[PDB]
Amino acid sequence: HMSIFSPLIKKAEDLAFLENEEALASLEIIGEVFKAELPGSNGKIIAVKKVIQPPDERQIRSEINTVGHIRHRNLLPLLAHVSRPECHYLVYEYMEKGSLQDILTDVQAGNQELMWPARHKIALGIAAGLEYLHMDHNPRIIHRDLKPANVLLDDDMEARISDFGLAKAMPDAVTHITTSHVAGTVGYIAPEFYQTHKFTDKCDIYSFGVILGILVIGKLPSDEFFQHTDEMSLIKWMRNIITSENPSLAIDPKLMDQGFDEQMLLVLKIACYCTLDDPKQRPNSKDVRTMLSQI
Ligand SMILES: Nc1ncnc2c1ncn2[C@@H]1O[C@H](COP(=O)(O)OP(=O)(O)NP(=O)(O)O)[C@@H](O)[C@H]1O
Ligand SMILES: [Mg+2]
């Protein structure tokens, strides 16, 4: 029925509202991800992600149990998993800071700012989480869906990677590519995936490299600016500017000429290495974290 992975949920009946349909209809939709108040706790807020059972469905439960035991400073812990005949519910803590996607989008609109030290802290957090998943957890965990929407910020402004591990939660490759086009996140899919249809650690490295590039450029891969550029993609445009006469032009003008230019150019080079067309040319998560910390 349901597996409890965190002491924050005292009783299982506290999640009974998840099996009430008309109670779910009233919940706020923050993502599908609902937002509710934990009944057992004294005002703790939880985010409940709803995934559809695959038509395959037996391995996702073992994968969820594996995810429920993973704990890292830069990984979003899974509090509980509720299993219904129609769908699965993954319970996380609600992070009022939001995701990196929301923060960067609001930074574009001028309703928010994000300094370079904070971005470097976020990048180091994502590197630590990716390295723990790739090279430290006893079974190697592949994210398969790394993007700024699956990286949240806690009250320490630390990165926390989410929505990882579930191999069976993913659709087929064609459906994944089409729905990532509609969602505007195809820029994080490595080139090799169009020929291999298989998720590897190097695909997560490519996604991380696109995120690293975003953190300096200040623009998303879905930006129409790249559709009005010669390279027609964020990665190729960045790759050309890094070796151009003036690489500093790739820096977000909000972060420019504030004493962090060389550091941002270094992480741009790191992202360039993380986004090479050949996966064997890309570095592993440990090397990425070491290079990010060498600044
Ligand atoms: N633990 C969480 N805490 C607070 N907000 C969250 C949390 N998880 C998700 N959200 C919000 O829900 C949005 C994304 O939810 P989600 O259903 O995962 O869509 P997605 O990431 O774009 N696609 P995918 O994860 O591949 O299915 C984010 O922008 C968050 O604002
Ligand atoms: Mg998500």
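Counting starts with 1 at the first residue shown.
We read in the header that X-ray crystallography, 2.9 Å was used to get this structure.
Just so it is clear, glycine is given a Cβ too, placed from its N, Cα and C backbone atoms.
Straight from Swiss-Prot, the features:
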- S6 to N (Swiss-Prot position 329): In sobir1-4; suppresses BIR1 (bir1-1) disruption phenotype (MUTAGEN)
- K49 to E (Swiss-Prot position 377): Loss of kinase activity (MUTAGEN)
- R73 to W (Swiss-Prot position 417): In sobir1-9; suppresses BIR1 (bir1-1) disruption phenotype (MUTAGEN)
- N111 to D (Swiss-Prot position 455): In sobir1-10; suppresses BIR1 (bir1-1) disruption phenotype (MUTAGEN)
- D145: active site, proton acceptor (ACT_SITE)
- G213 to R (Swiss-Prot position 557): In sobir1-5; suppresses BIR1 (bir1-1) disruption phenotype (MUTAGEN)
- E231 to K (Swiss-Prot position 575): In sobir1-2; suppresses BIR1 (bir1-1) disruption phenotype (MUTAGEN)
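Features recorded in Swiss-Prot, as mapped to the structure shown.
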residue: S6; record: mutagenesis position; DSSP (3 states): coil
residue: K49; record: mutagenesis position; DSSP (3 states): strand
residue: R73; record: mutagenesis position; DSSP (3 states): coil
residue: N111; record: mutagenesis position; DSSP (3 states): coil
residue: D145; record: active site, proton acceptor; DSSP (3 states): coil
residue: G213; record: mutagenesis position; DSSP (3 states): helix
residue: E231; record: mutagenesis position; DSSP (3 states): coil
Item to complete: Would you find the one among the mutagenesis positions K49, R73 whose Cβ has the most company, meaning other Cβ atoms within 10 Å?
Response: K49
Worksheet item: Rounded to a whole number, what is the Cα-Cα distance in Å spanning the 3-residue gap between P55 and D56?
Response: 7
Worksheet, complete the sentence: Densest Cβ environment (other Cβ within 10 Å) across the mutagenesis positions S6, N111 belongs to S6
Fill in: Which of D145, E231, the listed recorded positions, has fewest other Cβ atoms within 10 Å
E231
Discussion item. Between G31 and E32 the model skips 5 residues. Roughly how many angstrom lie between the two CA atoms, to the nearest whole number?
Written reply: 5
Worksheet item: Among the mutagenesis positions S6, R73, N111, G213, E231, which have a Cβ atom lying under 6 Å from any atom of ligand 1?
Response: none
Fill in: Candidate nearest the residue listed as 'active site, proton acceptor' in space, where candidates are the mutagenesis positions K49, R73, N111, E231 and distance is Cα-Cα
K49
Worksheet item: Measuring Cα to Cα, how many angstrom lie between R73 (mutagenesis position) and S6 (mutagenesis position)?
Response: 15
Worksheet item: Taking Cα atoms as reference points, which of the mutagenesis positions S6, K49, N111 is nearest to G213 (mutagenesis position)?
Response: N111
Discussion item. What whole-number Å value do you get for the CA-CA distance of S6 (mutagenesis position) and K49 (mutagenesis position)?
Written reply: 16
